[PDB]
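Undergrad: Quick one: structure below, then a few questions.
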Amino acid sequence: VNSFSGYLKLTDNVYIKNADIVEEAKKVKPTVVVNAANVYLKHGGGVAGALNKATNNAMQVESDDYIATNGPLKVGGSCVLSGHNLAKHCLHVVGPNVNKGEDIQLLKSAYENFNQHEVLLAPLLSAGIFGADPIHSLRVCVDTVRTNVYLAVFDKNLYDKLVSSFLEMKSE
Ligand SMILES: Nc1ncnc2c1ncn2[C@H]1C[C@H](O)[C@@H](COP(=O)(O)OP(=O)(O)OC[C@H]2O[C@H](O)[C@H](O)[C@@H]2O)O1
């Protein structure tokens, strides 16, 4: 388990790879895979839909059960559910949907959830459907997370731009 390979080390605890998070999860067998969720755990597009499809929809049936028992999450919050065939656990984290004007400062609260886990495979929270700048999401990740985070960025052009922007920001 946790057989991460081919990552670029950005900090002593943050690693980044140009890869699809589902294919990584099947390669790596992580203890925790992170899902970029909404508060109802309705897995639409993005990482949530990719993860859910790879579980043959088991993720969504789990999520419906969870919500029926517990109610929706709060923005910036999380819950640990099963990782099904992809990981031991899936950490569902809700970033702010800036497209809806939710507080971007909740992106820090969202990444803080990662600090409850030794090692995790994760996407860049709020950087897709939720409209945050991916460079910002990387910045908050690096500044907030102290545990070992392996970031999967599937789009090569975004990956190249994120690395370039990280170098500029680190050197100042
Ligand atoms: N297969 C893949 N492997 C690796 N990276 C991937 C990927 N697919 C997409 N990305 C990238 C794009 C983007 O850079 C980041 C997060 O994008 P995102 O998944 O849209 O998450 P958000 O927090 O912005 O929106 C949350 C809302 O959409 C969700 O469906 C959920 O239901 C909620 O309603 O990961």
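Residue numbering in chain A adheres to Swiss-Prot, whereby the residues present occupy positions 1025-1196 in order.
For all residues, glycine too, the Cβ spot is worked out from N, Cα and C.
Pasting the relevant annotations from Swiss-Prot:
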- 1025-1194: domain 'Macro 1' (DOMAIN)
- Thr1055 to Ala: In strain: Mu/B.1.621 (VARIANT)
- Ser1188 to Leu: In strain: Gamma/P.1 (VARIANT)
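A description of the local structural setting of each listed feature is requested, covering burial, neighbours and distances.
TA: All protein chains considered, the CB of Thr1055 (variant position) has 17 other CB atoms within 10 Å. In three-state terms derived from DSSP, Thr1055 (variant position) belongs to neither a helical nor a strand segment and is classed as coil.
Within its own chain, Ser1188 (variant position) has no residue 6 or more apart in sequence whose C-beta sits under 8 angstroms from its own.
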Undergrad: Is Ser1188 (variant position) helix, strand or coil when read with DSSP?
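TA: SS state of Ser1188 (variant position) = helix.
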